[PDB]
Amino acid sequence: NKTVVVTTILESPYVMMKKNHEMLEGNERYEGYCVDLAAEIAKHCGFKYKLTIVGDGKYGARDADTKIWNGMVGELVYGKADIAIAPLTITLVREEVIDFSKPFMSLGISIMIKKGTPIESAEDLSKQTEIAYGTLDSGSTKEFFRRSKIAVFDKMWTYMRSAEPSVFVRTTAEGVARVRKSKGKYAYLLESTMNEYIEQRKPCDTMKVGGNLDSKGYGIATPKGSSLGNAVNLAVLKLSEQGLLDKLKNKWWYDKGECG
Amino acid sequence: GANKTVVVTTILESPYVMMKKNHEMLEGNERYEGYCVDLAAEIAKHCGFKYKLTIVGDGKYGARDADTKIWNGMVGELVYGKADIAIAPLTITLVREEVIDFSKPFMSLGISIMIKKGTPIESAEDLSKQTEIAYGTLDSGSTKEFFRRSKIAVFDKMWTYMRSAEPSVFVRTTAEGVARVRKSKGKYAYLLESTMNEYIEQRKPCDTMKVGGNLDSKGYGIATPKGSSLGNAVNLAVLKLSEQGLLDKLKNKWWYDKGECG
Ligand SMILES: O=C1CCCN1Cc1ccc(-n2nc(C(F)(F)F)c3c2CCOC3)cc1
Ligand SMILES: N[C@@H](CCC(=O)O)C(=O)O
Ligand SMILES: N[C@@H](CCC(=O)O)C(=O)O
Ligand SMILES: [Zn+2]
Ligand SMILES: [Zn+2]
Ligand SMILES: [Zn+2]
């Protein structure tokens, strides 16, 4: 029995520092949906664990030239963590190098605007130039646009990849701040889960517009062939069927909502 | 050894698999059409196998008998070696995952309520608090098991009612449940997956609707026998087809493009 090293990422409301974190130690420093989920998964699988925050603050992408993975995916691939418990999107390129559990949450790519921005859809963004728009770096949303051969999305990528100044951001928090401070001239493409959370937080000045652009899931990731993968997968299904995943979503999204 | 034709188990459930109007003068896989027929062709293409569609003999999804411990339905066909793969609206569940493998999901769904239009019901809570309107589920499937196992008060109350209701509120097929809603003048509501509910909502005579939120959140997966050689490739194919947009295209094709209610 060794202590399982969990890689995760500071991303609200999945993993956040507690208000009084500087007087706390180890796993107790953190709170959120994924902190609660990690505790449940560990209990059902019978392991002790240490939450670590991913060194480079990234989800994970492969460098096209060196072929080296960064982010949480890299931490699994290179043996620096035993499991990733985070809002980590299940994707084909990742499933080729790590294992994922069945999904614990559904999501799709979505559009965040400052309230009153005259945009209702992806189509709307693609047909104009007044309002800039971008995505997170080193994540699945950027890759979605990079690979899409859907007319509207391909046009969006052509604009985004060459836009000056850069429309990409290092963290979700940076993307949201950019929307909030840009007086309606920046829209942000991000996962519906994070969009819907921010929509219910003060100062209540953003909103999700239009339908989701795709439909996918987050999964708990382990290194290819790991001894933990089987148990973790069954634990996710058990938590789903018990209603625990629904309980946690309600706890962290809507019970804590502050826009009424 | 040499490549063998893959036996695919599936179920006659609209719009996933249906008999073509002219099926008697067609052969083999060409007899059938639907979302799962289109998906099977794509999975087969991408994984590089030839296949034969077969309809599950007992017309069931899959449950384990309490007494005999024998699995029926498509799950049983995989467990007992009669089929190599199931391509169907088969729900990923823990009890099934213990005996077969599932791909990552190809379609999201949740348990939902179907009413005859005008029935004074807006929620599961509403059903649970009243007695004039009967309600039930497919008699062997993941929806029945959901209610059987739920520790949530509203759903426990519903199960306590359904399990003891006479005459039986359970049905043998989705089609039977839908017909029961339609003929019962608002006095029967049917608990079924959102996917099937939304499909029927777009079918003549346009007299049913889905009401309230979904009761749970889950998915359908492509299933293979435990440790099958096909599992890895099938899973990658699902993710590829998801990412390209094929799954969205197929849902629109079979649900909404051919909808009969505007
Ligand atoms: O809320 C929850 C918790 C338990 C599962 N659940 C609902 C759910 C259902 C399906 C998905 N997923 N997950 C994926 C994928 F694996 F990421 F590709 C795909 C879908 C649907 C479309 O096909 C791709 C994701 C979530
Ligand atoms: N969940 C994403 C990060 C957020 C995004 O790309 O929008 C990932 O796993 O890469
Ligand atoms: N998809 C379900 C059948 C339909 C239902 O139970 O509502 C299953 O796999 O058992
Ligand atoms: Zn638990
Ligand atoms: Zn580089
Ligand atoms: Zn194809």
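The first residue you see is number 1, and the count goes up from there.
Placement of Cβ uses the backbone N, Cα and C atoms for every residue, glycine included.
The L-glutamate binding site annotation in Swiss-Prot covers A:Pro87, A:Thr89, A:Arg94, A:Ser140, A:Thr141, A:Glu191 and is backed by experimental evidence. Over all protein chains present, the Cβ of A:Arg94 (L-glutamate binding site) has 26 other Cβ atoms lying within 10 Å.
Recorded in Swiss-Prot as a mutagenesis result, A:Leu92 to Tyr (Swiss-Prot position 504) carries the remark: Promotes dimerization. Strongly reduced desensitization. Sequence-distant contacts of A:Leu92 (mutagenesis position), defined as residues of its own chain at least six apart whose C-beta falls under 8 angstroms from its C-beta, are absent. A:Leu92 (mutagenesis position) carries a helical DSSP state (H, G or I).
Under DSSP, A:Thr141 (L-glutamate binding site) is assigned to a helix (H, G or I) in the three-state scheme. In the three-state DSSP assignment, the secondary structure recorded for A:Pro87 (L-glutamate binding site) is coil. A distance below 8 A between C-beta atoms marks A:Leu92 as the recorded positions from A:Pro87, A:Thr89, A:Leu92, A:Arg94 lying next to chain B.
Its Cβ placed at the centre, A:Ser140 (L-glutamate binding site) has 24 other Cβ atoms within 10 Å.
Across the annotated binding residues for L-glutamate (A:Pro87, A:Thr89, A:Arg94, A:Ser140, A:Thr141, A:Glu191), the two most widely spaced Cα atoms sit 18 Å apart.
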